[PDB]
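These notes are about the structure you will find just below.
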Amino acid sequence: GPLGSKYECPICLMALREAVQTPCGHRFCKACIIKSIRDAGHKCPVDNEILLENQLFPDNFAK
Ligand SMILES: [Zn+2]
Ligand SMILES: [Zn+2]
């Protein structure tokens, strides 16, 4: 639809579910990134940095 993502998961083009931040600094949905790294390869699709499941940390939005 509208073009212009604001903290969005490019994998599903949906708003971030549970928001898991990578060490790369990119936040993805807690499932989309997992199903992209243990299925295709361990990388963030945007910029191809090596991403591991244990390296993912849910973002604290309670601040
Ligand atoms: Zn997603
Ligand atoms: Zn990245």
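Numbering starts at 1 and runs along the chain as displayed.
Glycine too: its Cβ is placed from the backbone N, Cα and C atoms.
Mapped onto three states, the DSSP output places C9 (mutagenesis position) in strand. Swiss-Prot documents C9 to A (Swiss-Prot position 70) as a published mutagenesis change and attaches the note Loss of ligase activity, autoubiquitination and signaling capacity.
Cβ environment of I11 (mutagenesis position): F28, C29, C32, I33, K35, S36, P45 lie under 8 Å away, each six or more residues apart in the same chain. According to Swiss-Prot, the mutagenesis experiment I11 to D (Swiss-Prot position 72) carries the following note: Loss of interaction with UBE2N. Has no effect on TRAF3IP2-mediated 'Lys-63'-linked polyubiquitination.
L13 (mutagenesis position): 10 other CB atoms within 10 A of its CB, across all protein chains. Listed in Swiss-Prot as a mutagenesis experiment, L13 to E or K (Swiss-Prot position 74) is described as follows: Loss of interaction with UBE2N.
Swiss-Prot documents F57 to W (Swiss-Prot position 118) as a published mutagenesis change and attaches the note Partially impaired polyubiquitin synthesis. The Cβ of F57 (mutagenesis position) has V20, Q21 as same-chain neighbours under 8 Å, each 6 or more residues away in sequence.
Here the residue is the original one, while Swiss-Prot reports the published mutagenesis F57 to A (Swiss-Prot position 118) with the comment Loss of TRAF6 homodimerization and impaired polyubiquitin synthesis.
Listed in Swiss-Prot is the mutagenesis experiment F57 to Y (Swiss-Prot position 118), annotated as follows: Partially impaired polyubiquitin synthesis. Following the DSSP three-state reduction, the secondary structure of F57 (mutagenesis position) is strand.
Here the Cβ of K63 (mutagenesis position) has 4 other Cβ atoms within 10 Å, regardless of which shown protein chain they belong to. In Swiss-Prot, the entry for mutagenesis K63 to R (Swiss-Prot position 124) states: Loss of SUMO1-modification and c-myb-mediated transcriptional repressive activation. Loss of TRAF3IP2-mediated 'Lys-63'-linked polyubiquitination. The structure shown retains the original residue.
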Within 10 Å of the Cβ of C9 (mutagenesis position), how many other Cβ atoms can be counted across all chains shown?
24
